[PDB]
Amino acid sequence: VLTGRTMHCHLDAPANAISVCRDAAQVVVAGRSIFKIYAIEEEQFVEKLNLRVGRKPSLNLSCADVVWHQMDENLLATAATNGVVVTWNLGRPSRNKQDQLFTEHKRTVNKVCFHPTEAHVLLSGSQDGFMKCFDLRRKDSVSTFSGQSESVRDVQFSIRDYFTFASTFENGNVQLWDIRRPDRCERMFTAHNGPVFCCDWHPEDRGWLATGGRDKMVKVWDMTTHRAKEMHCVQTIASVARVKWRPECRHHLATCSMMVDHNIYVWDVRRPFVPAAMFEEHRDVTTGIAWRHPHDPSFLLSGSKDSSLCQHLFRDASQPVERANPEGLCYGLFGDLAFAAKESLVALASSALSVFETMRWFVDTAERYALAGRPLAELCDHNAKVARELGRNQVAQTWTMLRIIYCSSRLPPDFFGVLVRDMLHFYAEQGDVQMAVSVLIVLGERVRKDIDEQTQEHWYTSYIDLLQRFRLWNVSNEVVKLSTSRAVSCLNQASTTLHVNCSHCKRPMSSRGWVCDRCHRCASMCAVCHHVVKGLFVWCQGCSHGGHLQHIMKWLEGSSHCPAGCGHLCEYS
Amino acid sequence: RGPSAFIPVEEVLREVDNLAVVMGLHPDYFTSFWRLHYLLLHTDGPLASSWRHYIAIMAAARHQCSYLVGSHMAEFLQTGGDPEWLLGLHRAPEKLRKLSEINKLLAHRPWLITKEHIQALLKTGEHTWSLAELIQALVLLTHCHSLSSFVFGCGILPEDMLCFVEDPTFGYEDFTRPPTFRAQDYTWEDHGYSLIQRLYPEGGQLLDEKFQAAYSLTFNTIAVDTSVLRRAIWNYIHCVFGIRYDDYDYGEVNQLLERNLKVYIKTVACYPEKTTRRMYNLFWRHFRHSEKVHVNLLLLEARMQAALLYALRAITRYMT
Amino acid sequence: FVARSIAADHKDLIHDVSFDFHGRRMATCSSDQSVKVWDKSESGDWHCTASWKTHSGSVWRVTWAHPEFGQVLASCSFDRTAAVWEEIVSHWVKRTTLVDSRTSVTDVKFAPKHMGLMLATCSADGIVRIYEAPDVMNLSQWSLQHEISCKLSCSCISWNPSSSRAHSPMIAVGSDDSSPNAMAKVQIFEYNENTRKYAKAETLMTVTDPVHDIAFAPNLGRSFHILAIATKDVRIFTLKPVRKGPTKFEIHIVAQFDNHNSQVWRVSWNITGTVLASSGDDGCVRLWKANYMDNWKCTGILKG
Amino acid sequence: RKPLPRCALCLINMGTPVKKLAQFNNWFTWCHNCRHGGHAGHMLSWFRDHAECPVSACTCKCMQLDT
Ligand SMILES: [Zn+2]
Ligand SMILES: [Zn+2]
Ligand SMILES: [Zn+2]
Ligand SMILES: [Zn+2]
Ligand SMILES: [Zn+2]
Ligand SMILES: [Zn+2]
Ligand SMILES: [Zn+2]
């Protein structure tokens, strides 16, 4: 069949349209400042014609779309931004190739179309709302349709049916007309939430459409029944401008974006979440795409807005499915393991979650240890008994030995002062900061001025965090209270003071007392027992009532009403 | 004596509590405007509230609008602002004193905004901006400018500025005294909506809903149809700022617009501090009083759209 | 030990699984542009409690935040964005959206608690950005602070979890691009309290094959640092500061295992920083431990 | 919108929404003599085995002043 490789060429002006003929050797590039014809020979692009020779920079040549007929290799048709439709007749003796200049539209024209077989038909859609159907031999004149929606965006002739064409409107509707009855459409339905930019028919099916819109979506519709049904739905990452079906593969598409995104994607509608391929050669937004031949599914031509034109080979794309990470892994706190992996490596579109149930000594040592209150010897014996009863023998021997060294000529004043430090560092290096911190707290002042100030802080902070993970606030606060470093000791002192006011006079209350300064009334009245509360006071933030800590607690487990009787359901249950 | 010094009090009775009553004569537009204002100034977002009110103060002081500046400084004091900041621009931090260059260009000469300004704003350093933080500020500045223009245009009564501005004598210069912006290469509906939606979604939705309320607003006493002279005024005000449409024939502008209206539009848009009562009364002598408000609303929308399109094109050129 | 299965009900592949700070919640993200949150009951069974569409492209990673700031999650996607979610009294709402990237965002990570509320993100264009929330009472005001620029495409990042006042903040970033040349794939950046900027500190020359994940180790007691890398094999490094610009380190190598005879995809330490878990293409999880003679053995082979 | 006072045991800011929706264990609680507060459940659990104010450098027997 055909042969070629990836190649590109640089143009003179940006292009925003493209079209191919039934030779697969020629291509048309149109834009605001360019109208050329190129040749795809075997290794490069060669530029034959330049249909702007005779440069009168009229606004009749600012093309927005261009089509090439597929019956006669000589007809062409462009759509301008003035409202003019020009038909060119390449096989003409003169240098200019203009033939006709229909000027029946008032506003901008967006799309043009040709009939696949009958080589005298045109279809044009404009921004006014109407769409016209010229006849390129001046017989029977024009025939006008009205959509009554908005500016129209696209127009396409059906491949199997002979007399049917489709339209796409800016409000989000899709209609379906027959050209022998320009009086009422044969269907209408809402497709997208917003403008619909593109549509396409299936080369092989009989009722399959494909619409793309500004809401970043590509839908496929079935029209063999009486009502339109939606089968598939592809969710891209930007707005969609063009949609083309791949030849000979009835589940493939090709899309390009209208903003932000410069790539070209090929989707498979049975896997809408991940693209099957992506070409990322351009450096600006792509404007037009086209498959070369209706029977070779390996060639794609694109024209972008960086003055470039390229041909792509499907066997050279960047497949992103086989460039990803197939599994995830995490380690828990209680020793659990979470592992999810693909269903092709474990036992190609699903995964398999599984938790493996792979530190009781930590939580049992934390609660049973004694730190302050008694002198050294009994604390050491208590800790040794605990450690021995848990099964850790070396720790118990360390606790016992630490009593003989302190709690007891002679040996020199501090003969062991250089070994307790090594023991503490030995225990802290393995990750057991519990032992080091406990020993530091118990000993107190005999080992204090030996360890650097930035190491005690590290050891205390790590221990506090590990304790807070397991939700043991009593031990954490006990450590904070007896900490040897000021920075740790100042942790539960910042912003833990409450300000309370008397609700009769709305005045602040003094720091120590239960009688108001102006009202001369006691305000810490218990709402259950009707006594004076000098200690702990519970409070409800909804109705501003409360009392003793253990009175309200017992009242609220038998009723669901504020005991002061204000019609409040204090727990909202 | 009542709401507006130009519209008679009896007319307002028959047809910031003053602007809200003069703008209420077209109900379907007031709701959308209030929704956008509430989103832009009260709902939580990428910028702090006090910074937002300071941005509003800076933007309203370009056109020398006392009403808005007073209201916004009153609001700024009560949200937790620094009273020291109200002595001048030179007391604010070096992250708000960067928007002061884009301020002039958006207010006076939109066509000079390029990608280098965006690069200067987003360049790495010790006090930088993010994309969301800056796209909010741009919309806020445009909103305040247009509001000032409308407030001066309708002549609203109440119930310093030179310290909040750099280069006080810039002003407006005519366009023809630079390439033309073709309104088919970069359109709001196809190009700007998508970008503003990706970078700031709710604001984009609200702006698109507000743009469609100033289009479906009929004219009662025309004498072609309402859709024609509306197009004429819209295209004229866009052409003032440097945007030309390809499909529109520009001859009909004179045949559809009286020469008296053509000066009121330019005065209220380009130099809104010089509008006066005689100007208000010269044009459309024998017409209802609720149309010279519709003209102002159209003008406000057009100015907003022009400035936003220029800024968005700059950002898109930067990011490509 | 014992393995129990979970019904995920995801329409495509799962790319990340994350635990929380108290160990009783879990989050999963998939390529169907969705995020799910699971809870554990008294009977010991996991059941879903929320699921909502999060992005417009494939979601790669999802991470938790410290419970001091609330219940917060962060995500990254193929649509070049990062989002912050919070749970209010029970559905999850969106708080912010970071849109400075020009290409796909690959990983997201929360900073250790003692620096505040910071977030770091990495892209496929080679740029790493660090954000901050100066006021914790509004979770919708983030501000860009620093911006590093590597020479290759990033794939993973990791913070140093040490909490000492003698260690300066550092972050390690790895690449994944396959090139015919031979360039270093792992770099380490360090913070300078004097100049107030992140500066290059070291470069792991020996690593040349593409990297897929890296992870520091939980310090808890030590004076040096441990780093784990998941290339074609499993590698473990050690960085010890030298006595006193960027601090000078002495980089060594302490372990290398080709026991997977495949490509290694993920690595994960444990809460104490003593056991390393790795996953590979074969489909098995392996556990590594070190004795008192500094040799790294194997401890178990878990198979799904 | 500024932080409310924080609990003395879990070091997490206090608050209550305004099935159960505000249970008893999350209510405010404070001594009326030294004005140091915390969660109801946290303080109830603390004052079982100890008797002194959880905040450092305090002296109240905050539960013995009533019983
Ligand atoms: Zn009182
Ligand atoms: Zn009582
Ligand atoms: Zn009550
Ligand atoms: Zn109550
Ligand atoms: Zn007390
Ligand atoms: Zn106290
Ligand atoms: Zn608490």
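Here chain A follows Swiss-Prot for its numbers: 15-361, 392-402, 409-458, 626-790, in order, are the residues you see.
Recorded method is electron microscopy, 3.4 Å.
Cβ atoms here come from the backbone N, Cα and C positions, even for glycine.
Within 10 Å of the C-beta of A:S155 (mutagenesis position) we count 9 further C-beta atoms, all protein chains included. Quoted from Swiss-Prot, the note on the mutagenesis of A:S155 to D is: Mimics phosphorylation, leading to inhibit mTORC1 activation.
Recorded in Swiss-Prot as a mutagenesis result, A:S155 to A carries the remark: Abolished phosphorylation by AMPK.
Listed in Swiss-Prot is the mutagenesis experiment A:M451 to E, annotated as follows: Abolished interaction with WDR59 and assembly of the GATOR2 complex; when associated with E-632-633-E. Under the three-state DSSP scheme, A:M451 (mutagenesis position) falls in the helix class.
The Zn(2+) 1 binding site annotation in Swiss-Prot covers A:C719, A:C722, A:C733, A:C736 and is backed by experimental evidence. Following the DSSP three-state reduction, the secondary structure of A:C733 (Zn(2+) 1 binding site) is coil. Long-range Cβ neighbours of A:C733 (Zn(2+) 1 binding site) (same chain, at least 6 residues apart, Cβ-Cβ under 8 Å): A:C719, A:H721, A:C722, A:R724, A:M726, A:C739, A:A740.
Under the heading Zn(2+) 2 binding site, Swiss-Prot lists A:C743, A:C746, A:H765, A:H768. All protein chains included, A:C743 (Zn(2+) 2 binding site) registers 18 other Cβ atoms within 10 Å of its own Cβ.
Swiss-Prot lists A:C757, A:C760, A:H785, A:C787 with the feature Zn(2+) 3 binding site, giving experimental evidence as the kind of evidence. Long-range Cβ proximity for A:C757 (Zn(2+) 3 binding site), meaning a same-chain Cβ under 8 A and a gap of 6 or more residues, is found for A:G763, A:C779, A:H785, A:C787.
Other Cβ atoms within 10 Å of the Cβ of A:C779 (Zn(2+) 4 binding site) number 21 in total over all chains. As annotated by Swiss-Prot, Zn(2+) 4 binding site applies to A:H762, A:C779, A:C783.
Other residues of the same chain near the Zn(2+) 4 site, with their Cβ within 8 Å of the Cβ centroid of A:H762, A:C779, A:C783, are A:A744, A:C757, A:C760, A:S761, A:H778, A:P780, A:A781, A:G782, A:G784, A:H785, A:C787. The residues near the Zn(2+) 1 site, meaning same-chain residues not in A:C719, A:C722, A:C733, A:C736 whose C-beta sits within 8 angstroms of the mean position of the site's C-beta atoms, are A:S720, A:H721, A:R724, A:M726, A:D734, A:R735, A:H737, A:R738, A:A740, in sequence order. In this structure the alpha carbons, written CA, of A:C743 (Zn(2+) 2 binding site) and A:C783 (Zn(2+) 4 binding site) are 15 Å apart. Closest to A:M451 (mutagenesis position) by Cα-Cα distance, out of the binding-site residues A:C746, A:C760, A:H762, A:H768, A:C783, is A:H768. Taking 8 Å as the upper bound (exclusive) on CB-CB distance to chain D, the binding-site residues A:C719, A:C733, A:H762, A:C783 give none. Around the Cβ of A:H768 (Zn(2+) 2 binding site), the number of neighbouring Cβ atoms within 10 Å comes to 18. Highest Cβ count within 10 Å among the binding-site residues A:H762, A:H765, A:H785: A:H765. Separating the Cα atoms of A:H762 (Zn(2+) 4 binding site) and A:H768 (Zn(2+) 2 binding site) is a whole-number distance of 13 Å.
Among the listed binding-site residues, namely A:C760, A:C783, A:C787, the Cβ with the most fellow Cβ atoms inside 10 Å is that of A:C787. Of the recorded residues, A:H768 (Zn(2+) 2 binding site) and A:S155 (mutagenesis position) place their C-alpha atoms 96 Å from one another. Among the recorded positions A:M451, A:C719, A:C760, A:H762, A:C787, the residues whose Cβ sits under 6 Å from any atom of ligand 3 are A:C760, A:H762. Taking Cα separation as the measure, A:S155 (mutagenesis position) is nearest to A:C760 of the binding-site residues A:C746, A:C760, A:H765, A:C783.
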